[PDB]
There are 2 protein chains.
Amino acid sequence: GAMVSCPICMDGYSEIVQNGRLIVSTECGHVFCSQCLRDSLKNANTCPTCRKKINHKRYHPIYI
Amino acid sequence: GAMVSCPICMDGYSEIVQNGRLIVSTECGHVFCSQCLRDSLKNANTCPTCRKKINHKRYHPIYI
Ligand SMILES: OC[C@H]1O[C@@](CO)(O[C@H]2O[C@H](CO)[C@@H](O)[C@H](O)[C@H]2O)[C@@H](O)[C@@H]1O
Ligand SMILES: OC[C@H]1O[C@@](CO)(O[C@H]2O[C@H](CO)[C@@H](O)[C@H](O)[C@H]2O)[C@@H](O)[C@@H]1O
Ligand SMILES: [Zn+2]
Ligand SMILES: [Zn+2]
Ligand SMILES: [Zn+2]
Ligand SMILES: [Zn+2]
């Protein structure tokens with residue numbers, strides 16, 4: 001358990017994990033829920049926060 | 001701001017960031033404070049949690 005919020009949907013950890021989503025981080029350290037990041041990746045290969053490229057799986061779950 | 005705790009020192013986010021440390025994640029998704037992970041890396045090249053190899057900078061800050 002943790003208290004972190006996804007900046008795209010603005011849900012808290014409780015709401016994210018209740019819905020079966022993962023907390024994920026880009027390799028540039030930007031944290032989102034899995035759904036928002038994967039959805040962003042359908043339209044853009046860049047980090048939603050800093051626009052560094054994150055395709056080729058330069059992101060991963062964080063187990064918190 | 002976030003509420004996460006480092007499993008090695010067991011400090012909360014407030015105490016970690018007050019002390020100038022970073023929150024970091026391994027690429028295997030395991031979250032620590034920077035001091036504990038870097039200290040672990042002096043003795044072992046493996047994740048403190050799952051023992052997957054994490055040297056060659058297979059870890060990074062998470063900005064929460
Ligand atoms: O929802 C992700 C969140 O759940 C935790 C347990 O609190 O991990 C569990 O759920 C994941 C998603 O189904 C699994 O991948 C994982 O193996 C399981 O322990 C947190 O670690 C994670 O942040
Ligand atoms: O202590 C890390 C923690 O601080 C935040 C702000 O709450 O980031 C700031 O501090 C970092 C460490 O000095 C800097 O690298 C960063 O640029 C700065 O914004 C969090 O994002 C971070 O988790
Ligand atoms: Zn989200
Ligand atoms: Zn980024
Ligand atoms: Zn620690
Ligand atoms: Zn690990």
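First residue shown is number 1, and so on along the chain.
The backbone N, Cα and C atoms fix where each Cβ goes, and this holds for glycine too.
Features of the protein shown, as given by Swiss-Prot:
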- B:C6, B:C9, B:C33, B:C36: Zn(2+) 1 binding site (BINDING)
- B:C28, B:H30, B:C47, B:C50: Zn(2+) 2 binding site (BINDING)
- B:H30 to A (Swiss-Prot position 156): Abolished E3 ubiquitin-protein ligase activity (MUTAGEN)
B:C50 (Zn(2+) 2 binding site) and B:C9 (Zn(2+) 1 binding site), distance between Cα atoms, whole Å: 17
Position of peak Cβ density within 10 Å, selected from the binding-site residues B:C9, B:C50: B:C9
Extra residues within 8 Å (Cβ to Cβ centroid of B:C28, B:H30, B:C47, B:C50), Zn(2+) 2: B:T26, B:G29, B:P48, B:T49, B:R51, B:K52, B:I54
Among B:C28, B:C33, B:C47, B:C50, the binding-site residues whose C-beta sits under 6 Å from ligand 6: B:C28, B:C47, B:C50
Set of same-chain residues at least 6 away whose C-beta sits under 8 angstroms from B:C47 (Zn(2+) 2 binding site): B:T26, B:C28, B:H30, B:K53, B:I54
Under 8 Å by Cβ from B:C6 (Zn(2+) 1 binding site), counting only residues of that chain that are 6 or more apart: B:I16, B:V31, B:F32, B:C33, B:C36
Chain A contacts among the recorded positions B:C6, B:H30, B:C33, B:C47, B:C50 (Cβ under 8 Å): B:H30
Binding-site residues compared (B:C28, B:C33) - highest count of Cβ atoms within 10 Å: B:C33
For B:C36 (Zn(2+) 1 binding site), the three-state class that DSSP assigns: helix
Recorded positions whose CB lies under 6 angstroms from ligand 2, from B:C9, B:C28, B:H30, B:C33, B:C36, B:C47: none
Filtered recorded positions, from B:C6, B:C9, B:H30, B:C36, B:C47, whose Cβ is under 6 Å from an atom of ligand 5: B:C6, B:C9, B:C36
